[PDB]
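Accompanying notes for the structure given below.
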Amino acid sequence: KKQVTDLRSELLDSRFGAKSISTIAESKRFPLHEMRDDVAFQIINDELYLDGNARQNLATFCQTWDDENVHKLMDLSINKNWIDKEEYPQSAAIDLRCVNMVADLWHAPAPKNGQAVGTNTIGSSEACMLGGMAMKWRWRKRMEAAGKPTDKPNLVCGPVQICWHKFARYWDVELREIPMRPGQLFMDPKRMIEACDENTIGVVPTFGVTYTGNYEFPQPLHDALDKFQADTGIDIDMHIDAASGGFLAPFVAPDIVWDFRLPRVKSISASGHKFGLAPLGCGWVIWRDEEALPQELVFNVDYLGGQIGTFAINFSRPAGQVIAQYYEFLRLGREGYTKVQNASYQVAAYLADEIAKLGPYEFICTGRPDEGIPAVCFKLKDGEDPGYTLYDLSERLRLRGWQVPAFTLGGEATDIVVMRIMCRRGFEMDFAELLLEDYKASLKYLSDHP
Amino acid sequence: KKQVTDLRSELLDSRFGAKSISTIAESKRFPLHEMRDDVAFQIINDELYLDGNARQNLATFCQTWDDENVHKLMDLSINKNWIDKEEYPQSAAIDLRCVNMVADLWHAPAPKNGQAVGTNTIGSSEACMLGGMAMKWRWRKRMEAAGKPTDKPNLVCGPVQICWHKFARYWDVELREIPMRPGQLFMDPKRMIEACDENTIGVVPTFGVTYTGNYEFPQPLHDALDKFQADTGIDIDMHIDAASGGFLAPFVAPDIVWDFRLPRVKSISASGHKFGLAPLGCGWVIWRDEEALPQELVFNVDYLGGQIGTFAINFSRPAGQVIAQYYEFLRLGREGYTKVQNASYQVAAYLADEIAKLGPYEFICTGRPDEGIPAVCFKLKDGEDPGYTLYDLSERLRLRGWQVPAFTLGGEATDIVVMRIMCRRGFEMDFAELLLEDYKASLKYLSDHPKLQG
Amino acid sequence: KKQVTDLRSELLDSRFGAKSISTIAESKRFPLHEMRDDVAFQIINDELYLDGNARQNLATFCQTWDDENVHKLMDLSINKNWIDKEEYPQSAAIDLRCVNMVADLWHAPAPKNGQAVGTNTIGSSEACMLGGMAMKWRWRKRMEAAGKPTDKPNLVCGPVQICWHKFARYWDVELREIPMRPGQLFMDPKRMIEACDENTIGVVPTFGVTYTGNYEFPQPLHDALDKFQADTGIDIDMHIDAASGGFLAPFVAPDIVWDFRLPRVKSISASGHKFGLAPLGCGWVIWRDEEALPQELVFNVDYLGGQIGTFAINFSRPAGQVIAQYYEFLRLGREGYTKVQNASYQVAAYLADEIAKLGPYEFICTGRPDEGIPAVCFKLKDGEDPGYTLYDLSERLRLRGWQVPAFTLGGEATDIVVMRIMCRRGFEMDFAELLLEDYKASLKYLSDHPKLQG
Amino acid sequence: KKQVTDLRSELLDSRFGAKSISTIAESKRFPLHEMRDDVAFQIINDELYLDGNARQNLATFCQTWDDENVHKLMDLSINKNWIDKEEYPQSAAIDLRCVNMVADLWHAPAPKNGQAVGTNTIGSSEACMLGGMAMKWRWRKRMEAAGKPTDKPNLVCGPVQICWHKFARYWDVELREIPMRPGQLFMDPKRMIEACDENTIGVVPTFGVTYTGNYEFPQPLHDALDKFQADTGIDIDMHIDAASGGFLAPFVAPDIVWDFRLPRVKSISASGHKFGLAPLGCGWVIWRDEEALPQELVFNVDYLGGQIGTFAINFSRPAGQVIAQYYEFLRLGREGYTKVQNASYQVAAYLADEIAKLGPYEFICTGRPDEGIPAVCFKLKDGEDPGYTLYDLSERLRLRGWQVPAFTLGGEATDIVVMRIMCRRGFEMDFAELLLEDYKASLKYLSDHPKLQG
Ligand SMILES: *Cc1c(COP(=O)(O)O)cnc(C)c1O
Ligand SMILES: *Cc1c(COP(=O)(O)O)cnc(C)c1O
Ligand SMILES: *Cc1c(COP(=O)(O)O)cnc(C)c1O
Ligand SMILES: *Cc1c(COP(=O)(O)O)cnc(C)c1O
């Protein structure tokens, strides 16, 4: 009668008084028995509190807030498979409208057949990899036409995000990164050209450098590639990594010439889940036209009496993010995106101005729309010692729940330490004012505790 | 006044009487102005009905239902970034626990340092590419150890899913796919050996072929690779693509030796969102140990005072799916998964038995746990003409919302047409009985209208 | 022009693109204009994230989790007024049942008229003040029965919670607080008697000391008061402040004689929202009988053709907490409470055991049901220097969201520094294991960074 | 087999078919066993229907409705502790903002340090007690400076709410209440002065008398006190009990000089949960400056590197109401509050006009913003006999679920019976029209049944 005794408790026991919640969760072997669903949920729900608060995570570029309709659309699409174009046909059609809209946003040549060349991805990483493969294949064909070897490809770039290093390693391409150096934390024309040769598959300007928040302007680089071809005969194209900038500049700094308005840009990628306002799991890559995308890389699938071209690394995945993306496009439009991005820039500019009053800092980024993304990036003025480092300050801020990263730059600037604050949607003026309060309090604490 | 009058309507108009819903949604250019959020949601919500009913989609292998707690965990984790190990450390800790559990499920050698070698992925596609890259690299090392050229790698396999064709194309590897042929819809030992040579980076058995639903058993192939090494000195590894079988066999057919219990299996991949019961966006790949994974492919990141290795093609992505996976592991356990998979096999066998009574069919898969996944796959018996093709039957069933695919096999079986029914979680016996009723009705309709044949 | 376009934006603008959310919230004067309700809610909701996580708050004794039915009862009762007995008759009746239940739990003499003498309160503070007032009044009557002056009352006690200092100040009573001494962090019989005299209105044993988590046992003190009356003729009563212990001992240590089983105990108070499992806003005070509560302090009100006495400092307040309490009483009962409290002690004992293996500590409280509440309290062994102070450790833990207090004891132990961990409902074993991991990581960091010392 | 059979039933039985719901709820002793949570919730949920529909309760002054955002905010803050300023620092910050806003609303001298002197409370009762203690303490210091006894304090007031009778009893203060009398149901200057002497700790004018709904105007009384000091040298201050009026006059009758604009007003208290639109559990008390609040009554606590003074009777309690109060302040502003209050006054004025047409009534309050609160209070004209009493009418209305109190006034007006209708937020015009319809029906019934009179 022991079995019956324990079963009775298993039925009537409360959530925290239950035997199944009296032990530490399994972390080594596959669990043997099934257990009360409420206890299983409670345990995991509580463990997740150790992740901290996403709204206070100021180190990330990804969306940490979504409105009610996106929550509903995501829940409604939880089981809609993005890859099954024939089984989820309307989801696929929506995806295609987004491709057209993004292509239009980036000034891609108007599609004669009514459909821009491009695709949704899980994020910029996959988007950049697809962009890199196409870049590699176009180069191979160029060299084959020239009768030259194709076994030593290289890629020229500036302070790229880690996905490009992974591309380099996984696709055996030599990465020629122009290192940052004091006063020049990016790839300038001169050093770019110095790294280019006939084995260069392309150049990748980062329209919104992660480490600094500033844009690498493609035009001056584009001018240098034109000169290079006129001098050497070598014709190099560009892929713009606009993970962040792709959904900012079009709305707040439309005159910046960085997209398909530039002849050598054959493809551009961006993260919908960054400033594109979509929930985690949405990326985009667009090609200027069909000739920029080698067909050998596209796998066609049947779609409504015909066949659509697919180019992806992943296969099955949720279609909720693209649906959410389309919702934002329709609900906000250019007008809405401008208002939302302007709100971010206002907050970045505010913090930039206020923080400048509190210490001997030299800013790298101050939330200016014509210079980069809505972020504040600074370092202590060389030789200035206020009695603390940005690492200590970063730590004091974390005591209040904020994640504000302090880190060293790369290349020839490794001796420089910077602090970066990202101002995304959902980091409203009032909320950022609280951060300013904790910053002042942290400084005051560091001054009284040397 | 016109302006204020229009604004008054914009504020007071009902959902369907509003001016903003009187037009066709944009599909060509980025929208110019903002609009009422309720109208935007409504328009899209309604368009999505044209996707049909996923619960009636019997063509997919992916989860079409999730319990309430998973819905809650997914909603709570909508903004948790899987890649940010330092910013979302407990999500990272949970993911690592799942790696251990899946590695354990597949009999991987127990990790001496407490952490198995492997990673979560968006799905089996990424998992397979990671496994494939590791294979190419290990092969290169093997060849370079003997001073031989590595310019012509090839991969030997059977009727694989399209992701392996993509792998071959993207990574410049020659795919040597042994084709299907009547009576042998898989990669048999004899033909496998024929295709293998010094340039083979590895063999990929499909533990659960999509086309037929049957398992390609790794053991007999393993025995062949042993003899192959004895005769030629060529040592070939295996990567098991257990996209479906990975979360089935361990529960309902433990006696099948297909995993790390086999020495040549250096890695295994499977889809959590298929029979792993996780929501779309979850896959797994495990390596038997440190030596099976080239560190040159791993990018280390800072994590709680130390470092964690990362091998992934994607970067930022939601952590909800892996959190949901862990919940299923904890809530169900071996006992629970066994009961859920048992229910699927019950239905598959029911339908296989019932449908057999309705026509001149030859079954390729009958939902037997010892032969493959919970699926029903059959063709019309050679030479018989019931007055209809499976294509016609498929179309009739679609009139009632069901998506039951009818298709021709590949290789040397391109003239054979099969119909496949997938029995996933959420396709309970009662629901399946309704399908059977529609099947019977479709058959009576086809018999009354002999012209539909063709 | 401007007014119209502005209103359009006000109507169509999204949450964060709205002009109204472009500024800092008002904090000095009453706002002049009305604003979008979604923006007002959003701003406040977001500000509240700076409060941190209540579940990781290990400093509080109050409930930080409530089940769904309680969330529902509270929402349904948001506007039910506890004081209006005639207007909310059944809420009143339920409250009265709770009084009988708590009185029963504490062994109060069975009430002849079917209703125990006592009342619900906002918390132990008001309850203690009511008990203190009755105490002062009974003392006055005793003194007046012999024609003696009542201008110099004093109250004898040990390491009491701040509410007794407030009672002493507000009601002009001299608080004779026996200070903590190393090895004697409580009011012992000998010192209690030294402080007692004819002007003592009562003795207040703290059955669950906040600073240490240990029980001050009323039995030994009661024996001392018996001897004291025998020796001096002075008869002194007790009021037990069982804010925490009143909802612990009855379930996990029934043999401790601390309640109305002791003749001199004329009243007992406790916090429902502490270990009574009620949501914030519920306290209790019970008197052993009619004679223990001076009628002059009670205000009778009409109630269903009759009258019931009321004794409270507050007037209008929500009835939800007492309704929630009754639900917990009925849903859990003695069996359920015993299981929830056992879970807390299990966790406290766990942490006590594991933390001991991490440093030169001397424990004051180790989560033993026979010595006190479910808490872990410790200090560094005298003379030992592990390279850090508990203050530094507390600070490191806060980096992970945990609020674990480190503070000096009072009295003659102001030189001692302790760290106290509260183990409440909702601080399950798995969650506590995460804290332990953070403790281990903090210690390693502190060992790698000596400068942090002090 | 019996134990297992009944267990199966406990699992499968429906809500009302379960054995656990087959008995009467416990009401005498602490429950022994734990029971199904759904049955426990159901039983209590159902018992609560016996309370009156709060929306139809026209006797209460407290909020009987709150918007959706307040419900959400309250649910989110169910466990935030108002007292732990250091553990819930932002909740504390928001509270202080409210203190500033309320002080500003009442014209308190602008705080030089940026923070007004005052505090949030559970309701007006605690606020008034805090206000009273401060008056008592200031008086004592005045007397001690004069070298006069402080053992016979008294307080002068008009028809105050019961909380002042409690203050008087609990703090041993002699209450000198000026009684109501025909013609003047309040404290007039002449009779106030006649009760004042050197032992008077202060005067408490009620800015919104509960019994009548009319305001007691502080100005003429303040004038009398100035003259009294000039004639006797006795300096007496005031504390305004603006429980209701505090959140009315500022918005709809700005010109009434009743607040800090008056020199003798050293403190004011009001109920946030009455016309302040906050949910039950919120009150306020503001002091004109630091000098008006004796420091010996404040207990300072650590707050963000500094210290914040606290003065409260309760300790732990929910922070949800203050957060909700701040939300209302921000969402409505002076514009929003004026609209909501104007709404109540329009409804009260409507009922007053309509009810006057139905019988021989003499109105004491007709919902005029310059005279008092949004209420209707009347009596039968002296001598007139319509064939019923207001008690009978009150009873007929209760048959329709309405709670409309009928009661006798106090003092020298005990022979006067009045009926009072409270028009709160949420008692919209349409709703009140239904009441008017029932009032007419009750009258027609009382006329058709003459023997009901009495
Ligand atoms: C964040 C980022 C990426 C990676 O994009 P995901 O969306 O995280 O995959 C790539 N490039 C740049 C410049 C980035 O900022
Ligand atoms: C479905 C499937 C895949 C692809 O897996 P995803 O989760 O869709 O990426 C790969 N291999 C096999 C055998 C499959 O069935
Ligand atoms: C917490 C506590 C109090 C105060 O009770 P509240 O519920 O916070 O008003 C009083 N006494 C003791 C011993 C306590 O622990
Ligand atoms: C209602 C009222 C009180 C009591 O205030 P609570 O908020 O109910 O505690 C005190 N004075 C007056 C004049 C009142 O109307």
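Chain B residue numbers are taken from Swiss-Prot; in order, the displayed residues are 3-456.
Technique stated in the header: X-ray crystallography, 2.0 Å.
Note that Cβ sites are derived from N, Cα and C of the backbone, with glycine treated the same way.
Positions annotated as substrate binding site by Swiss-Prot: B:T62, B:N83. In the three-state DSSP assignment, the secondary structure recorded for B:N83 (substrate binding site) is strand. Neighbour list (B:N83 (substrate binding site), Cβ cut-off 8 Å, at least 6 residues apart, same chain): B:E89, B:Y90, B:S318, B:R319, B:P320, B:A321.
Swiss-Prot lists B:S126, B:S127, B:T212, B:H275 with the feature pyridoxal 5'-phosphate binding site. B:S127 (pyridoxal 5'-phosphate binding site): 27 other CB atoms within 10 A of its CB, across all protein chains.
Swiss-Prot gives this note for the published mutagenesis B:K276 to H: Abolishes pyridoxal phosphate binding. Counting only residues at least six positions away in the same chain, the Cβ atoms of B:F63, B:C64, B:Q65, B:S126, B:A245, B:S246, B:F249 sit under 8 Å from the Cβ of B:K276 (mutagenesis position).
Under mutagenesis, Swiss-Prot gives B:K276 to A with this note: Strongly reduces pyridoxal phosphate binding and increases stability of the polypeptide. In three-state terms derived from DSSP, B:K276 (mutagenesis position) belongs to neither a helical nor a strand segment and is classed as coil.
Counting neighbouring Cβ atoms within 10 Å of each of the binding-site residues (B:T62, B:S126, B:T212), the lowest count belongs to B:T212. Cα to Cα, B:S127 (pyridoxal 5'-phosphate binding site) and B:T62 (substrate binding site) are separated by 15 Å. It is 10 Å from the Cα atom of B:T62 (substrate binding site) to that of B:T212 (pyridoxal 5'-phosphate binding site). Those binding-site residues from B:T62, B:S126, B:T212 lying by chain A, with Cβ under 8 Å from one of its Cβ atoms, are B:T62, B:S126.
For the binding site of pyridoxal 5'-phosphate, formed by B:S126, B:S127, B:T212, B:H275 according to the record, the largest Cα to Cα distance is 15 Å, rounded to a whole number. The 10 Å shell around the Cβ of B:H275 (pyridoxal 5'-phosphate binding site) contains 29 further Cβ atoms across the protein chains shown.
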